[PDB]
Amino acid sequence: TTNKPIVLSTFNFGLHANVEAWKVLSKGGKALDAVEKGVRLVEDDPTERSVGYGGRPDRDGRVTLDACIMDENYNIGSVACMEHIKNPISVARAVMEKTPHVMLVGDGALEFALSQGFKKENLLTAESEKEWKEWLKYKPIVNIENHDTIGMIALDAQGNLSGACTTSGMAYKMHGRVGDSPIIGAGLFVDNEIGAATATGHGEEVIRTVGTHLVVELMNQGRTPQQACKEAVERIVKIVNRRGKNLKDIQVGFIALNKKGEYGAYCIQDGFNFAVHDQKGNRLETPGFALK
Amino acid sequence: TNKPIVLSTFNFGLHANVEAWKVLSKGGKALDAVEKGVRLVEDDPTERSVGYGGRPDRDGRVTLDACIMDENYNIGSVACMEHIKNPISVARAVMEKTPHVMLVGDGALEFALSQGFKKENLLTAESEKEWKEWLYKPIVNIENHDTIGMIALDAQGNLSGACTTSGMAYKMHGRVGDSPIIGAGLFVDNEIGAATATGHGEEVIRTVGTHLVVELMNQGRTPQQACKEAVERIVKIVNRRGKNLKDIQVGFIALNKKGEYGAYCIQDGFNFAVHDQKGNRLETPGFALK
């Protein structure tokens, strides 16, 4: 029994993103195309205020985006702190496919996007501009309604894994701040002989623990996807305590999928959900949480 | 436990270790020792792949990458930063003074200047001449001391590490390698050990190299065994991607809680420096490409 094809993505907007990925997966399409099409739906929508277009700016009023992608054969691409391109996941795929590098940032990422035909656009909506000027008159508090990242991982009809992660980062972050979403091993990791995992939340904490590489290595060690996500969250809980911080101030979610299409998730604070679509249909599930 | 002890990469690790030992031999923190050690090399214009004499990207811009990690999971990083000679110290200020862990590009430079660092021209006349003559084949060259990574265990039994580079010569503007990425160029877990990487950064990111080395030591591997199996994982992936191993070089050095240390690389000719109470010496690790 292998449950394939199957796709998982983060937060409640993962349900709609999964319908676009299933359009690829249900026709035998590649997991890489499915996860790119899925997260682009959310990058494109200005009402999703933490991914792509309409994302809240850094404190200087610049919308800078972070994304990475990984396919079934350790090919990776990433862009971080890139301005004026609505679809960072697709520029990350072009870094992977068209350059000898795996990560470009800042002005160099934008110059490369324009060289590959991407269109320069104004990503700061009137809504985000209004909110930023009011904020100008930094408290990255936990908020369950803030779907701060879309991460999506899929196992296709060929039995191949791939994943994508994209965000506009912490609202009113310092100029040039980069979170976990464009870092391979922190926001996203895919090993086609084992499984894949993506992360959400306070990016600094996922980088600190190399979160998604740790989840996949625990599945390599025999942990179920859910057990792997749970123990990686418990490692963050331990480190939060050793650093003298308070867990109520921190939110991190992990979703994971292995080679047989088994899946799981776990988070620090209640209220993180994820969407799963497989042949039985698309549904929103609620994982366990550490802060009780 | 054999402590204090410090390891750093390549030939120039011997001189960098003498500066870190000035801190470690007096009971100083491993964090200050590894910062002082790699700054020696950032400061030297004759070291062409670290800080000040570093070879520019293809547009003639010297852009630097660095990260630091202490004994209690605190981390800081700057990538693709221009005009500041000492990126390891701006990384330490990201760690200590901001709510973030990584800043890049113009925002990293703006933060450095807000902290007192001075803007300097890092493109030496030598590097400028070489770049205009070059105006990309990132070959294996054992004379190219591409990164300095340094890891130390101090008198308190605490681990810390630093990694800094100017990255691949004539890289695309905006390219970031493994040296500022926690878990790829550098990782430190004070209950286990620490490891740093050198070489073709893209390959270390792909395998999340130094987090893998430390997790293998967590699983009971020796420092040398952990470095060897992480190199063997890169060998395997190079083969699955249909690539040729002769085109790639990666080195790992590692240190555990007990002060045991080890190293391994793909191609012969990588060396590292160890300084402990027996003195400072240059050792040569095993290599995969036989």
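We number chain A the same way Swiss-Prot does; the residues here are 46-182, 186-340, in that order.
We read in the header that X-ray crystallography, 1.9 Å was used to get this structure.
Note: Cβ is positioned from N, Cα and C throughout, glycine not excepted.
Of all Cβ atoms in the shown protein chains, 31 besides its own fall within 10 Å of the Cβ of A:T197 (mutagenesis position). Record note (Swiss-Prot), mutagenesis A:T197 to C: Strongly reduced enzyme activity. The unchanged residue is displayed.
The active site, nucleophile annotation in Swiss-Prot covers A:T197, and the record cites experimental evidence as its basis.
The C-beta environment of A:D228 (substrate binding site), restricted to residues of the same chain at least 6 apart in sequence and closer than 8 Å, consists of A:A234, A:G235, A:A247, A:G251, A:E252, A:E253, A:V254, A:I255, A:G259. For A:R225, A:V226, A:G227, A:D228, A:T248, A:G249, A:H250, A:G251, the entry in Swiss-Prot reads substrate binding site.
The DSSP secondary structure for A:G227 (substrate binding site) is coil. In this set, none of the binding-site residues among A:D228, A:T248, A:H250 has a C-beta falling under 8 Å from a C-beta of chain B. Of all the binding-site residues given, namely A:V226, A:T248, A:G249, the one with the smallest number of surrounding CB atoms inside 10 A is A:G249.
Neighbour density at the Cβ, taken as the number of other Cβ atoms within 10 Å, is lowest among the binding-site residues A:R225, A:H250 for A:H250. Proximity of A:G227 (substrate binding site) to non-local residues of its own chain (separation of 6 or more, Cβ distance below 8 Å) is seen for A:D111, A:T215, A:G217, A:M218, A:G235, A:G251, A:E252, A:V254, A:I255, given in sequence order. In this entry, A:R225, A:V226, A:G227, A:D228, A:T248, A:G249, A:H250, A:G251 make up the residues listed for substrate, with the farthest two CA atoms of the set 16 Å from each other.
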